[PDB]
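Colleague: Pasting a structure here, questions to come.
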Amino acid sequence: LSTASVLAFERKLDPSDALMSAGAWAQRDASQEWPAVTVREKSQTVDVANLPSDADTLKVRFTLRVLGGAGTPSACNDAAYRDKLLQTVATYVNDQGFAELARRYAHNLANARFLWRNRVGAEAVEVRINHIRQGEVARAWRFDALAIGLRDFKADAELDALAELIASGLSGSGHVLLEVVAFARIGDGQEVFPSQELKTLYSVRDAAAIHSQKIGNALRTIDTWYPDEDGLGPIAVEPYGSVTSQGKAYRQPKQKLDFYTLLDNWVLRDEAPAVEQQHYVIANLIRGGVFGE
Amino acid sequence: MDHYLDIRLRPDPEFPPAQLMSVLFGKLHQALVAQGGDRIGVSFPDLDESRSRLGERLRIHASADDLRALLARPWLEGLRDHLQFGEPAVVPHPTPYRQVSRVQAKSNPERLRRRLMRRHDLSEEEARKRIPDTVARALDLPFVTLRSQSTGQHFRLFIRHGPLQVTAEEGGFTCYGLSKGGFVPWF
């Protein structure tokens, strides 16, 4: 009848941190053991991240574990609100799978948005994707990131086969684990852009890295279902969808397109939004967070 | 002047005003800095000093061949997927006073000014009395940031241009080649 005061949603599509390492282009065959990128100083004391000057290619590697079971909250007070929420997702999943969502998730691995300030200014970016059922690779992939459009989404039989894998993970059909490896020609000794500590740089084994949540922000720019305008490209799926760099928000509570307003209609008030608007509702349950009163 | 150009940078997260798209506005002139080319007329067509940004598009004033086919340097990258792209056209047929672009106008002299204050065989107690800090004073130079070895984010800039002529011709060459005095496109 009403939302519970506690709604904690365990997130899905959990990324890791991304190690960075240099290396020469066309050395992708023996590209396993590279020297990484440290964090040095220059003088007034700042912390910069640069390649070794003999190399031209940044190597970025993280892992991604698709969990699935996106309907069940981890913490919920009332069971009748909990059950009908599970009934509402079961209405969604039976009508259509996670394929249209995951095909938009299948892009963000291919055209490497997780290269945030590293893709802009590059000239050749190649992303490896491997499915590892065991320690061995059970399924491999190979994708250009510049040919696949950063602002425009298009389908491919290689992408759709990869989309069905992430759809199989989100629907709970099995286990999906991914090894994303990104080679990018930036140039000799150039400035790569790691994540900015609150000013040092986030390094782990004295090897500069990107935050895990700063990668997961790049893996969820799926919301093209704006109130205002799709001309600026996709934006990360968030309740009260807002961009810090553009400064303005979208999806106001005065508008009837708010995620909380949609969820109260789509679950409590039994008022279904559009099918194009249903994809925005589910893609915040994969995000997770404290919802409810 | 002879062939005025434009470059549209589309809106996105990575091109906001913080450091992914702030610093690529007065220091990203690699076509006049590193990528190849030194003899163009800098004329930004978005000279609006209210927001402190003297250029909105990638406005460049070149010749007819330099705008049609002689402007293929690496100073126009990033607009393949992270923005839009432009092309060349004709020069200003009317009298446009677009003699203002990214040029060598800026007031950051405090980066190395101790030799003009206290590095003249004296001590360091004259860094503002003998030679003051009046040139190393940041002001309202309407111009996009720079991404050199002065900060991890963007920086300050300025517009080293002035008036523009009435005919079609590339003006004078400043540090940025800002084509001031030549009748470039007004906007």
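Header says: electron microscopy, 3.2 Å.
Placed from the backbone N, Cα and C atoms, the Cβ positions cover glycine too.
Sharing the record's features from Swiss-Prot:
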type: ACT_SITE; residues: B:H29; note: active site, proton acceptor
type: MUTAGEN; residues: B:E49 to A; note: No biofilm formation upon phage infection, no crRNA formed
type: MUTAGEN; residues: B:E49 to K; note: Restores biofilm formation upon phage infection, crRNA forms
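Walk me through where these features lie, including what they touch and how far apart they are.
Modeller: In the three-state DSSP reading, B:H29 (active site, proton acceptor) counts as coil. A sphere of 10 angstroms centred on the C-beta of B:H29 (active site, proton acceptor) encloses 24 other C-beta atoms.
Using a 10 Å Cβ-Cβ cutoff, B:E49 (mutagenesis position) registers 13 neighbours.
DSSP assigns B:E49 (mutagenesis position) to coil in the three-state reduction, placing it in neither a helix nor a strand.
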Colleague: Between B:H29 (active site, proton acceptor) and B:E49 (mutagenesis position), how many Å separate their Cα atoms?
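Modeller: Spelling it out, the Cα of B:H29 (active site, proton acceptor) and the Cα of B:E49 (mutagenesis position) are 20 Å apart.
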